[PDB]
Amino acid sequence: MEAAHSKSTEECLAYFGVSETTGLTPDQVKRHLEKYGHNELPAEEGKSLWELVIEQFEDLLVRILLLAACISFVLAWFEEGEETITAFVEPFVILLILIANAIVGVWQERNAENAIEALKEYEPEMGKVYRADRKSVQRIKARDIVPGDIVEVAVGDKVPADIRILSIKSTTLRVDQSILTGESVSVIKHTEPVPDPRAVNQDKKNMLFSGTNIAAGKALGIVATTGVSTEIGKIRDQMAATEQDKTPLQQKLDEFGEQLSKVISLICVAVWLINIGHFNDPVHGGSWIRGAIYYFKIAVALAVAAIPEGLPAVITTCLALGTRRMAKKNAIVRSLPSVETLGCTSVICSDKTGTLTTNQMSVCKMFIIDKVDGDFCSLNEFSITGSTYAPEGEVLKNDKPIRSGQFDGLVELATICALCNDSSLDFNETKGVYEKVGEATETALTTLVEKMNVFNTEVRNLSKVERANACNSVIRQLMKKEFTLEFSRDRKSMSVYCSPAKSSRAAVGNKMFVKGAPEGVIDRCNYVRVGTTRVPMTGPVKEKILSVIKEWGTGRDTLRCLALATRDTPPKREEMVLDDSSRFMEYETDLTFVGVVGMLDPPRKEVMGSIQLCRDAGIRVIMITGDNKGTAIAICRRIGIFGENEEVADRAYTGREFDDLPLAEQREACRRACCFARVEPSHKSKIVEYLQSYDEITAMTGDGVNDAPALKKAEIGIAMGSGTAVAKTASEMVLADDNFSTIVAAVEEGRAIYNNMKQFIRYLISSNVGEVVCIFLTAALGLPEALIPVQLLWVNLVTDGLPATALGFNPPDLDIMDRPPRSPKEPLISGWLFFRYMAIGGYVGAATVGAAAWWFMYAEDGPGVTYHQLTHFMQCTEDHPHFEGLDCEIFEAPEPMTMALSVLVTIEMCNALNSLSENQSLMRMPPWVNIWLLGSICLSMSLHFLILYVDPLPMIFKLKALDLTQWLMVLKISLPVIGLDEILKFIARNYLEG
Ligand SMILES: [Ca+2]
Ligand SMILES: [Ca+2]
Ligand code: NA
């Protein structure tokens with residue numbers, strides 16, 4: 001649709017043939033989407049520096065490698081010598097392996113695109129519309145909104161696509177077009193057409209331009225244009241693919257690739273140079289070319305082995321799957337470039353209500369008198385689980401569940417809470433959640449009796465709507481309330497006068513149930529209830545009761561307490577003044593103390609644990625609440641932000657106090673603050689500013705238009721899944737949960753994703769490092785070369801493939817939240833890490849050149865055994881009186897090479913087990929933790945076996961099956977690679993971090 005602003009509502013509806021009371025049909029949507037595409041901009045090409053300096057470079061290499069092989073394949077024809085056979089299939093074997101490499105490459109790239117695809121499911125559905133499907137509004141991804149269907153916009157929403165306003169349901173509809181036209185001053189709309197077709201957006205006040213925000217009202221409309229066809233998309237098209245920007249990690253990675261592209265090139269060009277003295281050997285026929293050709297094939301083959309392939313794919317895969325787990329836990333992170341930042345979070349500033357706290361008053365403790373003797377009493381104390389108004393949870397005594405019917409005192413406690421109460425519960429079928437009806441403080445009582453269920457009423461098989469007030473009803477049917485003595489500030493308590501239900505004894509069994517602040521109520525009690533009996537109140541008894549009420553309203557929980565009492569013999573109704581509350585205290589006298597309930601707005605699920613996790617991880621937690629300072633502090637001791645007894649009159653501030661401080665102090669307050677109470681919305685921005693001024697990577701929560709600035713400023717802006725869309729747009733994450741615990745879990749995944757990358761890099765670099773020195777360890781010394789081209793390619797295929805990919809699937813480390821947050825500034829590879837690389841490799845490199853030299857030096861039950869100089873072996877055909885019964889060509893035996901290659905392979909398969917964790921000993925993180933890794937180790941081992949025990953093969957790669965005795969020589973030479981690293985792990989896990 002075009003110029004919809006010019007046409008009328010009727011015209012626009014006719015354009016796509018749709019009534020605003022039915023909406024687009026399935027047939028229509030299918031076609032329109034096909035014809036108009038999705039509502040979004042095109043994804044820009046992703047040709048990184050790594051793809052050109054690494055990926056493209058290795059491709060070229062393997063081509064010229066095959067080319068070198070074909071050159072000599074042709075020269076092997078003009079060779080009047082004996083028609084060889086092994087070097088005759090070389091060109092074929094090379095092309096073959098290269099195919100295998102490709103198979104693995106596509107597999108990895110397919111995992112990545114598939115992992116990415118599985119993400120579209122969790123993308124936020126910011127867009128409501130009416131389609132012929134349902135006769136009720138429907139939610140859908142903004143990208144799935146095709147021009148034509150009917151959309152519904154409301155307050156605090158973001159315009160998904162360009163829409164022509166059809167009907168304004170509210171009295172007025174204001175919009176914020178600042179993002180495009182140029183002004184935050186909301187604009188008024190109408191549904192009339194704008195005659196001038198060539199008019200500016202600021203004049204098309206009958207259209208809702210995508211990317212704009214609703215300042216007020218509700219409206220119905222029809223989609224005119226989507227995607228880049230958008231009015232904003234045609235301004236955002238100037239930023240479409242014309243850009244130059246990369247995340248801090250991408251810059252480090254490219255810097256790494258570019259520097260690897262140099263190290264490999266050099267060391268390899270060096271291999272061909274330090275061997276020019278072998279271009280004329282007899283084993284090459286004495287050709288100054290065929291010899292240079294042979295080594296060129298090694299220098300390029302070593303390069304291929306060296307180069308760590310599959311990085312982009314593995315990283316993208318870890319990142320994509322990692323983000324899935326986040327969404328699986330309600331952490332919705334749209335921008336992948338954000339998880340990097342998320343992983344470095346060092347400060348989380350969180351609102352209290354609904355995020356740290358449930359905001360649903362709950363009774364968690366209660367007590368009744370147990371026994372009374374000698375004017376002293378013991379108490380029956382109980383705790384109740386469950387943290388919402390929902391009738392779910394149980395009563396416990398000494399942490400063991402008990403039935404409340406078992407204590408007659410509790411039956412009366414429940415009676416009183418069910419009757420002295422003007423509230424009720426209600427299950428909202430829409431939201432599928434229990435909600436309160438009336439004061440939260442009373443509903444906590446309603447919900448408590450539901451959990452108590454003193455008369456063991458059957459509810460397990462009841463409806464969610466019936467269950468809501470089930471138990472309260474049972475009680476209301478046994479007792480009839482005839483009137484209420486309204487709460488009075490004079491006495492701080494209230495009461496209900498009741499009588500037995502369906503009772504014919506009008507003047508028999510009448511009671512008054514009292515609830516109120518502890519002091520006044522306790523003071524008007526001359527009796528104490530014990531089970532169903534009553535004994536006089538005594539000082540000691542009154543003192544005990546009051547002390548536990550102190551402990552509760554003072555301890556780390558600061559529970560709000562209510563005393564519940566009963567006037568056993570209430571006055572006659574005829575003798576009660578019902579219009580003068582100042583007379584109520586008297587009517588509520590001569591009471592019998594029954595019990596005390598202690599309630600609070602409890603922490604959300606896992607919040608308290610998540611907070612300890614934060615502290616363990618060096619992540620500061622800052623609470624922002626509306627409560628007064630004194631209570632905010634209470635709430636912080638309660639959830640764990642502040643210790644039970646910890647001076648915090650320096651880490652908590654009200655906006656009043658904060659505003660009274662000068663710039664340097666305010667900033668100073670933020671480097672150490674843990675709590676901000678009664679604060680202004682403009683304060684969140686200052687807080688973020690000051691935090692950032694200390695290099696803290698900041699996460700800030702928000703849910704309204706007033707929070708957008710701060711969520712934008714913050715490195716990790718966190719919007720409530722239940723808040724306005726304006727906030728969500730301005731953020732890096734959305735809590736589908738609204739739960740603070742979900743933020744901490746997201747930070748954890750972020751750290752986890754980073755690690756897998758590092759472990760992935762360590763294995764590939766440490767291993768391949770040795771491969772390189774190995775070739776040099778024999779060249780520098782002078783020993784006989786232990787690896788030929790096809791052998792190098794074989795190691796590559798077997799060690800840089802599936803095994804490495806598998807590390808991408810490594811579980812979360814164990815000390816992941818026991819380390820401080822990573823600094824975006826620190827280098828990709830720390831000096832200690834580079835040492836850990838040059839150490840693990842330095843070994844495998846020698847453990848290989850040595851694995852073959854062993855066959856020649858201190859051989860065991862095997863030939864050769866000339867442990868003297870092998871250095872000048874190129875002189876065995878110059879002075880043979882040095883050997884004792886063996887042919888010089890013994891150095892050309894496939895025995896040695898079969899060892900070096902079998903060690904080089906099994907050892908790297910071992911080093912892969914060292915990469916299951918960064919610092920955790922295989923003892924703590926068993927190798928069977930990554931099943932995929934083990935499976936890859938098999939496949940790799942099987943293939944190496946097949947390449948040895950399948951007659952045709954062993955001749956191709958110049959090898960020979962080794963007996964059960966020669967294999968154990970590999971292990972005793974390979975297993976120590978674990979030991980070596982396992983030691984370094986001890987060094988770091990103990991002397992470096994701790
Ligand atoms: Ca490689
Ligand atoms: Ca390797
Ligand atoms: Na932000």
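Using N, Cα and C of the backbone, Cβ positions are placed for all residues, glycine too.
Mutagenesis annotation in Swiss-Prot: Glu309 to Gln, described as No loss of calcium binding. Strongly decreased rate of phosphorylation of the active site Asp residue. Interferes with conformation changes that are essential for ATP-dependent Ca(2+)transport; the structure shown retains the original residue. There are 20 other Cβ atoms within 10 Å of the Cβ belonging to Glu309 (mutagenesis position).
Quoted from Swiss-Prot for the published mutagenesis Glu309 to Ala: Interferes with conformation changes that are essential for ATP-dependent Ca(2+) transport.
Under the heading active site, 4-aspartylphosphate intermediate, Swiss-Prot lists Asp351. Within 10 Å of the Cβ of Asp351 (active site, 4-aspartylphosphate intermediate) there are 23 other Cβ atoms, across all protein chains.
The feature Mg(2+) binding site is assigned by Swiss-Prot to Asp351, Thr353, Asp703, with experimental evidence given as support. For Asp703 (Mg(2+) binding site), the same-chain residues lying six or more positions away in sequence with a CB closer than 8 A to its CB are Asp351, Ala719, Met720, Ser722, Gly723, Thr724, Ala727.
For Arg489 (ATP binding site), applying a Cβ distance below 8 Å and a minimum sequence separation of six or more within one chain yields no residues. Annotated ATP binding site per Swiss-Prot: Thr353, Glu442, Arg489, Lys515, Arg560, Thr625, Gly626, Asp627, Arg678, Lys684, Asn706, in sequence order, evidence recorded as experimental evidence.
Under the DSSP three-state reduction, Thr799 (Ca(2+) 2 binding site) is assigned to helix. Residues or ranges marked as Ca(2+) 2 binding site by Swiss-Prot on the basis of experimental evidence: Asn768, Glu771, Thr799, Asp800, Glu908.
Swiss-Prot lists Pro789 to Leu among its mutagenesis entries, and the accompanying note reads: Almost complete loss of Ca(2+) transport activity because of reduced Ca(2+) affinity. Annotation note: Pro789 (mutagenesis position) sits in a helical segment as assigned by DSSP. For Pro789 (mutagenesis position), the same-chain residues lying six or more positions away in sequence with a CB closer than 8 A to its CB are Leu65, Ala69, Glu90, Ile94, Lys297, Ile298, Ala301.
Where Swiss-Prot documents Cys876 to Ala as a mutagenesis experiment, the accompanying text is: Loss of ATP-dependent Ca(2+)transport. For the recorded site, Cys876 (mutagenesis position), the DSSP three-state label reads coil.
Packing around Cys888 (mutagenesis position) is summarised by its Cβ count: 14 other Cβ atoms lie within 10 angstroms of its Cβ, all protein chains included. Quoted from Swiss-Prot for the published mutagenesis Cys888 to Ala: Loss of ATP-dependent Ca(2+)transport.
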For the recorded positions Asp351, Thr353, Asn706, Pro789, which residues place their CB under 6 A from an atom of ligand 2?
none
Filtered recorded positions, from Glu309, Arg489, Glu771, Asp800, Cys888, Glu908, whose Cβ is under 6 Å from an atom of ligand 1:
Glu309, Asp800
Which one of these binding-site residues has the most other Cβ atoms within 10 Å of its own Cβ: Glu771, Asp800, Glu908?
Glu908
Among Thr353, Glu442, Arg489, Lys515, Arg560, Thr625, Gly626, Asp627, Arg678, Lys684, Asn706, recorded ATP binders, what is the largest CA to CA distance in Å?
40
Among the recorded positions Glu309, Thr353, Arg678, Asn706, which ones place their C-alpha within 10 angstroms of the C-alpha of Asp800 (Ca(2+) 2 binding site)?
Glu309
Closest of the recorded positions to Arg678 (ATP binding site), Cα to Cα, picking from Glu771, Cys888, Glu908?
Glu908
Hey, how far is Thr353 (Mg(2+) binding site) from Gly626 (ATP binding site), Cα to Cα, in Å?
8
How many whole Å apart are the CA atoms of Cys876 (mutagenesis position) and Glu908 (Ca(2+) 2 binding site)?
34
Taking Cα atoms as reference points, which of the recorded positions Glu309, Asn768, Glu771, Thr799, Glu908 is nearest to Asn706 (ATP binding site)?
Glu309
